Amino acid sequence: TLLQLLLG
Amino acid sequence: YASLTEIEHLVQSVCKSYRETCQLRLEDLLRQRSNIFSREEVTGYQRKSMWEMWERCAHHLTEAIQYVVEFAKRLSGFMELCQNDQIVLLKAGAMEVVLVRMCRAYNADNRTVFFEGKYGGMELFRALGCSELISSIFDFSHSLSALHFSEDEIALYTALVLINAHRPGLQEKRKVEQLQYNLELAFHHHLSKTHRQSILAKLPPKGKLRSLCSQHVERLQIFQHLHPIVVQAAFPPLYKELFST
Ligand SMILES: CCS(=O)(=O)c1ccc(CC(=O)Nc2nc(-c3ccccc3)c(C(=O)c3ccccc3)s2)cc1
């Protein structure tokens, strides 16, 4: 997910 | 059991994280107070399609949210939580933080908000078709401005808005409880120095922020049924991940 991506 | 020094350096890391991620400098917001949407401009906005007004707003919120994600990423304790719990808190709290941050961009004197480069009243937003929600946000920002938060207080209060052990779906509820308390200690500790603790009883009722965010998600449900293609083709994927079902 995007939140996961934004978080690393 | 965090020592006074550990609590002091938690204050430090929160206020620094906020400084670095505050999106607009407060003075740039205050400087722009004199720049106000004129009659024709306000009419122009009112006469926009719903799809276009929502799409503009979705972009501006996404941009605000990107700064909140960064704020969390730099928050001492947040990255030490499990991945699931990081997602859970951000999904529930990103918008809440933004709404708190936005009181900085609310001018209580003429009852306007900084939007697309100028200040405008709540009627600017009519094309959205959720005037009750918008008026509620204006009332909320009005109520927050009367507390005259400093930037450090916003930092500390938004950290707490975000680190909320009461969110459903947490895999490690106890870890979040511990961080939250240390942050409450941090907030109290900072308010004591400045002799500012009398704002605590004037803070928004628990539930009020969650309520505003709930209304928002609901008005996006109405809009998405009316324009499902616009949301799919033109809305930021992040916004969709956060607020769409
Ligand atoms: C937030 C960090 S900051 O540095 O203080 C900061 C950075 C950039 C801005 C400009 C900006 O984006 N202004 C916006 N204001 C509203 C808005 C709309 C209605 C009422 C109150 C605010 C926006 C929305 O789309 C929106 C739509 C629905 C619900 C709620 C909001 S976007 C402002 C502050």
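Following Swiss-Prot, chain B shows residues 264-508, kept in their order.
So how was this one determined? The header says X-ray crystallography, 1.9 Å.
From the backbone N, Cα and C atoms, a Cβ is placed for every residue, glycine too.
DSSP assigns B:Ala327 (mutagenesis position) to a helical segment in the three-state reduction. Sequence-distant neighbours of B:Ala327 (mutagenesis position) (same chain, six or more apart, CB under 8 Å from its CB) are B:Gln286, B:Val361, B:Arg364, B:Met365, listed in sequence order. The note that Swiss-Prot attaches to the published mutagenesis B:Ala327 to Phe is: Completely abolishes transcriptional activity.
Under the DSSP three-state reduction, B:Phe378 (mutagenesis position) is assigned to strand. Quoted from Swiss-Prot for the published mutagenesis B:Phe378 to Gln: Completely abolishes transcriptional activity.
The mutagenesis experiment B:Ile397 to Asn is recorded by Swiss-Prot, whose note states: Nearly abolishes transcriptional activity. Secondary structure at B:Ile397 (mutagenesis position), taken from DSSP and collapsed to helix, strand or coil, is helix. Over all protein chains present, the Cβ of B:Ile397 (mutagenesis position) has 20 other Cβ atoms lying within 10 Å.
Within the same chain, the residues at least 6 positions away from B:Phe378 (mutagenesis position) whose Cβ sits under 8 Å from its Cβ are B:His323, B:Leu387, listed in sequence order.
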